[PDB]
Amino acid sequence: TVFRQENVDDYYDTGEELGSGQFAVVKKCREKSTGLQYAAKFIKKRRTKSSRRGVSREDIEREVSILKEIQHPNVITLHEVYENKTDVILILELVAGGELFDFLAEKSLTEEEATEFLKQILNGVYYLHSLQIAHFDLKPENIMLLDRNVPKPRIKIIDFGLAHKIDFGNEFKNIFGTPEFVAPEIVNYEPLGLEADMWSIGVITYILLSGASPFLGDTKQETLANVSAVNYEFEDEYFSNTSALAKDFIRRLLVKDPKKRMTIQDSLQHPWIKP
Ligand SMILES: COc1cc(/C=C/c2cc(O)cc(O)c2)ccc1O
């Protein structure tokens, strides 16, 4: 599938850089014809078939195809796609309130504050999983706010770079997400489905309530070993005034066997969440 090959700079003006990763940089932008503001994600293309730098066209097209399907208040939406010899440029909805992570470092949240964010995350993931889309990269860095200055901001899931359609219940590919947040089946290179996202939500919830990462070791291999062994506990110093039901919610997500893990629908009916 081909994208718009006119020069993006003839239609948009770029501004402040919002972030940069291994093969992508995100810049605030403004469409000349409407004055509307977006985030332009420049993804570096692979320049030879056998190279390991840049993103393969198969991977770029998959992310674009997934973004084109989704429209939900808690998920980023795609406006336009351009390309040239060096980059594919996704013109994405502007989410300017910063990461849930950076907003986390400023505060540990109360259970009402945590559940207010978490309910929006669960709503967005319920939408995705209803479409058989696994995100595969849920972590605080990929949870951003629209306006961080209100007592209860609205969040949006971003970064569909690892997302996959799961039309056979599982997909057998390597997902190189970040160790602290990936499920045991990712660590062990096993078939992957929607369940992996639910584990990631359990990790996010643990951090939201405590400010601490449940599996984090001193090295990436330690973290991955801890994940595979389900080597975590609720430290009383961090959880002493956290409700048992909040702990129960986490405990039913941080489950090694994906079949025994709470699903997205389970998580919405769990007594900690269900109104
Ligand atoms: C903040 O740090 C980072 C943010 C982003 C992405 C920001 C962003 C992404 C979108 O898809 C839409 C948007 O409005 C903003 C990428 C790498 C980073 O390191």
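So for chain A, numbering is Swiss-Prot's, and the shown residues are 2-108, 110-277, in order.
If you're wondering, the header gives X-ray crystallography, 1.8 Å.
Each Cβ is built from the backbone N, Cα and C atoms, and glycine gets one as well.
Annotated in Swiss-Prot:
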BINDING   19-27, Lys42, 94-96, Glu100, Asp161  ATP binding site
MUTAGEN   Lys42 to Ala  Loss of activity, apoptotic function and of autophosphorylation
ACT_SITE  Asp139  active site, proton acceptor
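Here the features listed in Swiss-Prot are placed on the structure.
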residue: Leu19; record: ATP binding site; contacts (Cβ under 8 Å, 6+ apart): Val27, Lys28, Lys29, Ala40, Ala97
residue: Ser21; record: ATP binding site; contacts (Cβ under 8 Å, 6+ apart): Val27
residue: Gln23; record: ATP binding site; contacts (Cβ under 8 Å, 6+ apart): none
residue: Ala25; record: ATP binding site; contacts (Cβ under 8 Å, 6+ apart): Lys42, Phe43, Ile44, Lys45, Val56, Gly163
residue: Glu94; record: ATP binding site; contacts (Cβ under 8 Å, 6+ apart): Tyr39, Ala40, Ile77, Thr78, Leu79, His80, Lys158
residue: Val96; record: ATP binding site; contacts (Cβ under 8 Å, 6+ apart): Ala40, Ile77, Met146, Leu147, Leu148, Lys158, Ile160
residue: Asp139; record: active site, proton acceptor; contacts (Cβ under 8 Å, 6+ apart): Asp161, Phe162, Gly163, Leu164, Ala165, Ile177, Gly179, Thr180, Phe183
For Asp161 (ATP binding site), list the number of other Cβ atoms lying within 10 Å of its Cβ atom.
22
Within the set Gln23, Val27, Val96, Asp139, which recorded positions show a CB-to-ligand 1 distance under 6 A?
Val27, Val96
Hey, what's the Cβ neighbour count for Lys42 (mutagenesis position) at 10 Å?
27
Per DSSP, to which secondary structure element type does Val27 (ATP binding site) belong, with helix, strand and coil as the options?
strand
